[PDB]
Amino acid sequence: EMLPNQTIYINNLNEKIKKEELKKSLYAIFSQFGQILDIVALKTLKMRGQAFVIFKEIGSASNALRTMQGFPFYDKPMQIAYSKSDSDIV
RNA sequence: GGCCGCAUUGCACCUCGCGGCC
């Protein structure tokens, strides 16, 4: 099982949504959990449907993951895990 | 810049699947 990390990894995201909008919408629902350093969403073949939300505190990430797990975002239940590895900005 | 089709459920941190229309 994935250990806690201050970055959460989200997938099963609706790929039809433009990346800039996607990120603003994500910030709309995750900022309640604590300070966000950055949100990474790419639309490459490999990385579309996915995003990284990088919290300042690990406890924010844990709370965000547990609370928002499965929340239907642009119609699709978000799938949320901790990221495998630390995000670069540190 | 705007539409749309095919394929993709994928762990990233300098681009970066393919095709059609305006």
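Chain A is numbered as in Swiss-Prot; the shown residues are, in order, 2-91.
Cβ from N, Cα, C; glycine included.
Residues annotated as domain 'RRM 1' in Swiss-Prot: A:7-86. In the domain 'RRM 1' (A:7-86), helix, strand and coil residues by DSSP number 26 helix, 23 strand, 31 coil.
For the natural variant A:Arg49 to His, the note given in Swiss-Prot is In allele SNF1621; sterile. Taking the Cβ of A:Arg49 (variant position) as reference, residues of its chain lying under 8 Å away and at least six apart in sequence are, in sequence order, A:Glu16, A:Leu43.
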